[PDB]
Every structure is written in structure tokens, then in C-alpha cells.
Amino acid sequence: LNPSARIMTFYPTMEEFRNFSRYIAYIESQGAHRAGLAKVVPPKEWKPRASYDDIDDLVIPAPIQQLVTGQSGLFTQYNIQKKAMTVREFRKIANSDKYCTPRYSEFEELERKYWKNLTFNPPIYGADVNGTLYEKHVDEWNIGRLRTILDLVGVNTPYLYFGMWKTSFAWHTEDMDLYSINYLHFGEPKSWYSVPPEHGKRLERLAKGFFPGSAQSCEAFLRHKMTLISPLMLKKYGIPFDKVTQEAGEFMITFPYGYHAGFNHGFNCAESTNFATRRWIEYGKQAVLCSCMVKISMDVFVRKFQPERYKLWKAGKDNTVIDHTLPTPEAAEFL
Ligand SMILES: [Zn+2]
Ligand SMILES: [Zn+2]
């Protein structure tokens, strides 16, 4: 049951792939959740949209210029909101000489170039664009309507991310320690780093040691999604982690309390949203939030799935310690 907590890759058939929540339960029974990140390669015959040639006049309302400050594997990213631009304007800029991906042999070479140049030539990230690239009829893994227990509740809505070389997402867990689904619609790859949920507190303690002013101001400062930490720093301080490259037409699943970060190799488009399973309810209850934020009332969840614990929890007498290695109750039919 994944004792090494390494990122697992799944290749479901069309029949396996049809039920989203059932397949999430299956990958959990195989211990995929232990790494905090997993890859799901869909069947070759599956496509969420016939063509991506009609999106040139799609508006990115808040492009963000990403300014990075730091040294020795420790960085802070500052976002500068720019005025609205089209995918056409973004793609041209992305592919221009100033912002294009450098020439490289292996990923290790591109990764080294990223960590060496992330403070130079700030890129533009077409992030958090409300919308979907999923066609209407597509019933399998539709990020716009996954129909998880999360529907009981801008947390169940899809977001589009138009990336360019060196655009980054900082170290973070999902808001409310939820799950997330990320599908790379098209383009250049997206490379990820993950810290297993069982070592999430080790990363937080390391981050608190390096940014003590940021931690004294906010309890969960990593939730601001500004802190970038290189694989070499993680290695230097014995933080266990793994890395994976997501290619066009592949899904990435993030698990409750699974810390992740990464960067885009070049012009690309990803679709994302949050989702839940019965396992998340305890993570939602115990989630340490940003003081200075996305907040969900957990009462409705405890009232339906834990009616016996509702009174105890409403009082403060529910002090259940989470086991990060345990799979979702739904994973019963696969064990
Ligand atoms: Zn995320
Ligand atoms: Zn805060």
C-alpha cells in the first residue's frame, strides 16, 4: 500500500474511467493518496473538446506578472495584476523571443534553468480564469460538474490557467485541505513537486524557520501561495518529496493535505477545481486556515456523515487524530 509514498500513475480503461468518485476510491485503495499527488492518464479514445482553435478571443480578466525574490533555494513570489488580455495576446507573448522556453535536452536541464532563472525576466501567468474548456455532452471527469459530496455546500467552480515558461505555483495545500483535479488541455508540460501528507508538518516547520516574520503575522502563511522552495533545499533539510511532469491530455489529482508546487514549461492551458470524498470531512474540520480566505462551514458535512459525532464536535470534545495512510471509506469495494 505505497510504503514509499511515491507519485503513482494510473491508466484506466473507458469502463473504469466513467465513474469519477469510484476511480478516486480505487486509486486510494492502491495507496496513491500517500504521495499527496497522483497522475491519471485517460483512455486514448477520450477527449473533453473536439478542438482548441475557437478560444483566441477568450478573455483572461486578471493576468498576473510574477516577480520572484530570493536566493539559495528560498524565494517569495509577488503577483502584479495586469489588465485583461486575450488568449491570442497571451500566446503571442508566451511564444515571443523574450518569454519562449529555452533549448533543452532532458527535463533535469530545464529544471536547473528554472531554478537558476526564476528571479529574472518576470513572466505573465493567465491564472484563475473562471471557465471551462469541456464541451456540454462530456459526462466523464467533467471538472465543471464532478458531482462529489462537495456539492452539499467559488469552491465547486472550474478555473482555467494559461501558462508560459517559468510561470509558477508556490508551495500549498488546497483551501480547506480539499482534493483537486488538474487537466492539461493542451500545450507544453507542467512539472510538479509534492510532499506526502504524512510529512506536511515537516515542510510547514521548515518554512516557519525560514520566513519567521511571515509565520508570526499569519498561522498558515503558505496558504498565501507565495513561497517557493527548491528540490535541493528540501533535500538539504531532509524533507521527503517526489517530482512528476504532467503532459497534455493528462490529469493530476492532489489529495487532502498534500503540499504541491511547480512550474510550466511553456504555453499551455490547464483546467482545475476542488472536490471531496468522505475521507476529507475530517481534514475540513481540522484544517488550519489563513488569518488575514476560502472558508467552508463543516456543520452540514458532520450532520450527514458523522451524525453521532456532531454533538461531541459542536462542543469541542471531538479530537480524532487523522491517519494520512488510511484510504477513503468508499475504497471498501477495492480492498
Ligand atoms: Zn493546488
Ligand atoms: Zn493569512
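Here Swiss-Prot sets the residue numbers for chain A, with the shown residues being 8-160, 170-308, 312-354 in order.
How was it done? The header gives X-ray crystallography, 2.5 Å.
Yeah, the Cβs are placed from backbone N, Cα and C, and that goes for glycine too.
Taken from Swiss-Prot as is:
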type	residues	note
BINDING	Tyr132, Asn198, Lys206, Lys241	2-oxoglutarate binding site
BINDING	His188, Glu190, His276	Fe cation binding site
BINDING	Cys234, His240, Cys306, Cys308	Zn(2+) binding site
DOMAIN	14-56	domain 'JmjN'
MUTAGEN	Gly133 to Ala	Abolishes histone demethylase activity; when associated with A-138
MUTAGEN	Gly138 to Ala	Abolishes histone demethylase activity; when associated with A-138
MUTAGEN	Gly170 to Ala	Abolishes histone demethylase activity; when associated with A-165
MUTAGEN	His188 to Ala	Abolishes histone demethylase activity without affecting ability to bind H4K20me2
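Here the features listed in Swiss-Prot are painted onto the structure.
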residue: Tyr132; record: 2-oxoglutarate binding site; Cβ contacts under 8 Å, 6 or more apart: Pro70, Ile71, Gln73, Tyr177, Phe178, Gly179, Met180, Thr183, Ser184, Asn280
residue: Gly133; record: mutagenesis position; Cβ contacts under 8 Å, 6 or more apart: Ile67, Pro70, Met92, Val94, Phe97, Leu176, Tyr177, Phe178, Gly179
residue: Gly138; record: mutagenesis position; Cβ contacts under 8 Å, 6 or more apart: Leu65, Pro174, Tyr175, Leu176
residue: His188; record: mutagenesis position; Cβ contacts under 8 Å, 6 or more apart: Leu238, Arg239, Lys241, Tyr275, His276, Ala277
residue: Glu190; record: Fe cation binding site; Cβ contacts under 8 Å, 6 or more apart: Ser196, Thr270, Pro272, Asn290
residue: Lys206; record: 2-oxoglutarate binding site; Cβ contacts under 8 Å, 6 or more apart: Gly179, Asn198, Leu200, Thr261, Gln262, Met268, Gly278, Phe279, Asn280, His281, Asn284, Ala286
residue: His240; record: Zn(2+) binding site; Cβ contacts under 8 Å, 6 or more apart: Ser230, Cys234, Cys306
residue: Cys308; record: Zn(2+) binding site; Cβ contacts under 8 Å, 6 or more apart: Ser233, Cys234
* To do: Taking the Cβ of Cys234 (Zn(2+) binding site) as the centre, count every other Cβ atom within 10 Å, in any protein chain shown.
  => 15
* To do: Look at the break of 9 unmodelled residues running from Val160 to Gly170 and give the Cα-Cα distance across it in Å, whole number.
  => 10
* Structure fact -> Least Cβ-packed of the binding-site residues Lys241, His276 (other Cβ atoms within 10 Å) is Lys241
* Asked: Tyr132, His188, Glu190, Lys206, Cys308: which of these recorded positions put a Cβ within less than 6 Å of any ligand 2 atom?
  -> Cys308
* Structure fact -> Taking DSSP H, G, I as helix and E, B as strand, the domain 'JmjN' (14-56) contains 18 helix, 7 strand, 18 coil
* To do: Enter the number of other CB atoms within 10 angstroms of the CB of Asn198 (2-oxoglutarate binding site).
  => 24
* Cβ-based isolation winner (fewest other Cβ atoms within 10 Å) among the recorded positions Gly170, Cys306 -> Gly170
